[PDB]
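Below is one structure, written out as structure tokens, with a few remarks after it.
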Amino acid sequence: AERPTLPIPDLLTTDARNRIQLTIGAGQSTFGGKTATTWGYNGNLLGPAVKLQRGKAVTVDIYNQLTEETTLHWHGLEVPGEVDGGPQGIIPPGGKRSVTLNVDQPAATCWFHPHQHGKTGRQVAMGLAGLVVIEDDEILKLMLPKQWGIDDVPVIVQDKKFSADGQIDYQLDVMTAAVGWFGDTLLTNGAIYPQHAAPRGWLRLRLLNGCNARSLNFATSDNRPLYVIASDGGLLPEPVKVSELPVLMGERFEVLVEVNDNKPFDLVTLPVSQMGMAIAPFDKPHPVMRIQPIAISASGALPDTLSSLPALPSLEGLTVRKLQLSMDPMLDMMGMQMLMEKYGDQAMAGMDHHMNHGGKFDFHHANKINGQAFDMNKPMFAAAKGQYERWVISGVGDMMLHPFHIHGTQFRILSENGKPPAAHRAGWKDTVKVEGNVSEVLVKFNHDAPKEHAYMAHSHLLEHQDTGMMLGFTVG
Ligand SMILES: [Cu+2]
Ligand SMILES: [Cu+2]
Ligand SMILES: [Cu+2]
Ligand SMILES: [O]
Ligand SMILES: [O]
């Protein structure tokens, strides 16, 4: 059979009441011919791409048609805590919440997803995620590929696993609280190995790793390069040519890739050195999508310069905040041994060469920051507004992957896990790798967040977030 075409999320803009309507609901999807209950925004699975313009405000009306509580967070968008949609931003089942977003940051591909307390991993796994396309005046002058669904395409890559009856098989248990929820089936905008027909010339891909726990590493099947033009928070100063592009959970990059007549090629993900993630079929390069060239000229450009990146300031005299991540040693070893028992030595491929004892030992609060599992009632500190800070995040003490995300900002990485950041990671980021080492980022918060609607900072390995590896903080 031919491959299905890559599904393209609808690009949604406001009505004359300046409103965008998002309905959160359950429906059905099909994967490998078997139906599964799934959740979506304005549909059965995934969600639309909300289009925003710098300097314009939009109101979003969010209708929760699930039978459980949820929240809606705009990952990458810098907004006041009251509309950030962290775990305090509850939307009752059958209820509606509206937020007004006053967009105040450069053009970027951001995304949105649930942030329900202790249940974010399940709600993402069931299907909820959407996109945000921010434009500003600067980016349109560059004449990048811009025809949505033709030469400018979002690529949301996610794994799932399913039970024998076809349903999504999600469990937050000791093994996944240790290693994360991951599966054996790769989805690309919800579809298994789709094709996308693209015109000859440049193709812009807005890549999102939407997996709960799996890191990815994109490349092409015939080793043509990817030209990185943007990271989480917007354009780089100039394109950065790469042969492979590691992407952590929740990160975005936009790349341009050449499309040549008569030569289809795949976007692939290459095996990663992360526990559990190189079990078949991920022990080998895995196709994500086939690009099918069409013999019609594509109009977009890859300009020499994209934007101005300001200089890092002096670090002297900046507040230094220490964030020590930790996992419970006994429960990390138990979960890792369950993984090994299940899959054997392949569960560590690529890596460097039973009774109830009560609430004290419960894995639901095993993961922590500064010795505390997330306490929604007690923000850990009060950050400065409009002031740079140096946040130092340590994963010393364990070797698991912690893509560390901070709400309310786009930051600059000073050190990523003990090395200066790669050039394509040296611009605006909202995620930094922490794995067995220490990262340092330079952050500034331009908006307030009170205790009742605090900003979060957490690992975006969702099963770790949901079992305590998150803190709240206020601004202003
Ligand atoms: Cu996120
Ligand atoms: Cu976020
Ligand atoms: Cu978050
Ligand atoms: O987030
Ligand atoms: O998040």
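Easy rule for this one: first residue shown is 1, then count along the chain.
Using N, Cα and C of the backbone, Cβ positions are placed for all residues, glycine too.
Residues annotated as domain 'Plastocyanin-like 1' in Swiss-Prot, with sequence analysis given as evidence: 27-137. According to Swiss-Prot, the Cu cation 1 binding site annotation covers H73, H405, on the basis of experimental evidence. Per Swiss-Prot, Cu cation 2 binding site is recorded for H75, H113, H460, and the stated evidence type is experimental evidence. Here the residue is the original one, but Swiss-Prot notes a mutagenesis experiment at this spot, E78 to F (Swiss-Prot position 106): Increases oxidase activity with ABTS as substrate. Taken from Swiss-Prot, the feature domain 'Plastocyanin-like 2' applies to 199-264, supported by sequence analysis. Recorded in Swiss-Prot as a mutagenesis result, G276 to K (Swiss-Prot position 304) carries the remark: Retains 20% of cuprous oxidase activity. Increases oxidase activity with ABTS as substrate. Shows dramatic conformational changes in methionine-rich helix and the relative regulatory loop. Quoted from Swiss-Prot, the note on mutagenesis experiment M327 to L (Swiss-Prot position 355) is: Almost loss of oxidase activity with 2,6-DMP as substrate. Loss of the copper tolerance phenotype. Swiss-Prot lists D332 to A (Swiss-Prot position 360) among its mutagenesis entries, and the accompanying note reads: Strong decrease in oxidase activity with 2,6-DMP as substrate. Loss of the copper tolerance phenotype. Where Swiss-Prot documents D398 to A (Swiss-Prot position 439) as a mutagenesis experiment, the accompanying text is: Decrease in oxidase activity with 2,6-DMP as substrate. Mutagenesis annotation in Swiss-Prot: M400 to L (Swiss-Prot position 441), described as Strong decrease in oxidase activity with 2,6-DMP as substrate. Affects copper incorporation into the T1 copper site; the structure shown retains the original residue.
This view paints the features noted in Swiss-Prot onto the structure.
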residue	record	CB count, 10 Å
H73	Cu cation 1 binding site	22
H75	Cu cation 2 binding site	24
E78	mutagenesis position	22
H113	Cu cation 2 binding site	23
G276	mutagenesis position	24
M327	mutagenesis position	24
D332	mutagenesis position	22
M400	mutagenesis position	25
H405	Cu cation 1 binding site	24
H460	Cu cation 2 binding site	26
By CA distance, which of the mutagenesis positions (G276, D332, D398) lies nearest to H113 (Cu cation 2 binding site)?
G276
Go through the recorded positions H75, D398, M400 and pull out the ones with a Cβ less than 6 angstroms from some atom of ligand 2.
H75
Which three-state DSSP class does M400 (mutagenesis position) fall into?
coil
Hey, what's the Cβ neighbour count for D398 (mutagenesis position) at 10 Å?
16
How many Å lie between the CA of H353 and the CA of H354, given 13 residues are missing there?
30
Among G276, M327, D332, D398, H405, which are recorded as recorded positions, the nearest neighbour of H75 (Cu cation 2 binding site) by Cα:
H405
Checking proximity to ligand 1 here: which recorded positions out of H75, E78, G276, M327, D332, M400 have their Cβ closer than 6 Å to it?
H75
Near the Cu cation 2 site, what residues other than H75, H113, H460 in the same chain have a C-beta no further than 8 Å from the centroid of the listed C-beta atoms?
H73, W111, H115, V124, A129, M249, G250, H405
